[PDB]
Amino acid sequence: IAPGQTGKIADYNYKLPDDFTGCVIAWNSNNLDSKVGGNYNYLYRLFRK
Amino acid sequence: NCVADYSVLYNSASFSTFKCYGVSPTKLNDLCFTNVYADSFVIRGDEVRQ
């Protein structure tokens, strides 16, 4: 999630243009979730064409 | 004289930046350069920026 990135997750998995000059909040902290009982509800979408 | 196959860097993770290219990055392609001076070695890993 930064300008100039070309990773698959950048556009293939999840589309997010790198030219944004505003504010995008994508943090990474389990904290509240703490789901140890198979937290597979959140899909990945790896297969992109 | 190779297929190039610019399917790395954006692949996997970690790696380093480029700062040494032209315009429209993507899988580079288009311009296919002239040489590939492939240098290999192992560093401490903490420096990186050195």
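To match Swiss-Prot, the residue numbers of chain B are left as they are there, and the shown ones run 360-409.
Cβ atoms here come from the backbone N, Cα and C positions, even for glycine.
For the natural variant B:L368 to I, the note given in Swiss-Prot is In strain: Omicron/XBB.1.5, Omicron/EG.5.1. Swiss-Prot documents B:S371 to F as a naturally occurring variant and attaches the note In strain: Omicron/BA.2, Omicron/BA.2.12.1, Omicron/BA.2.75, Omicron/BA.4, Omicron/BA.5, Omicron/BQ.1.1, Omicron/XBB.1.5, Omicron/EG.5.1. Under the heading of natural variants, Swiss-Prot lists B:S371 to L and annotates it as follows: In strain: Omicron/BA.1. Looking at Swiss-Prot, you'll find the natural variant B:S373 to P noted as follows: In strain: Omicron/BA.1, Omicron/BA.2, Omicron/BA.2.12.1, Omicron/BA.2.75, Omicron/BA.4, Omicron/BA.5, Omicron/BQ.1.1, Omicron/XBB.1.5, Omicron/EG.5.1. Variant annotation in Swiss-Prot: B:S375 to F, described as In strain: Omicron/BA.1, Omicron/BA.2, Omicron/BA.2.12.1, Omicron/BA.2.75, Omicron/BA.4, Omicron/BA.5, Omicron/BQ.1.1, Omicron/XBB.1.5, Omicron/EG.5.1; the structure shown retains the original residue. The note that Swiss-Prot attaches to the natural variant B:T376 to A is: In strain: Omicron/BA.2, Omicron/BA.2.12.1, Omicron/BA.4, Omicron/BA.5, Omicron/BQ.1.1, Omicron/XBB.1.5, Omicron/EG.5.1. Quoted from Swiss-Prot, the note on natural variant B:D405 to N is: In strain: Omicron/BA.2, Omicron/BA.2.12.1, Omicron/BA.2.75, Omicron/BA.4, Omicron/BA.5, Omicron/BQ.1.1, Omicron/XBB.1.5, Omicron/EG.5.1; complete loss of interaction with host integrins. The natural variant B:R408 to S is recorded by Swiss-Prot, whose note states: In strain: Omicron/BA.2, Omicron/BA.2.12.1, Omicron/BA.2.75, Omicron/BA.4, Omicron/BA.5, Omicron/BQ.1.1, Omicron/XBB.1.5, Omicron/EG.5.1.
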Rounded to the nearest Å - Cα separation of B:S371 (variant position) and B:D405 (variant position)
20
Measuring Cα to Cα, how many Å separate B:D405 (variant position) from B:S375 (variant position)?
13
Just the number: how many Å between the Cα atoms of B:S373 (variant position) and B:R408 (variant position)?
13
Cα distance (Å, whole number) from B:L368 (variant position) to B:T376 (variant position)
9
For B:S375 (variant position): intrachain residues, at least 6 apart, with Cβ closer than 8 Å
B:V407
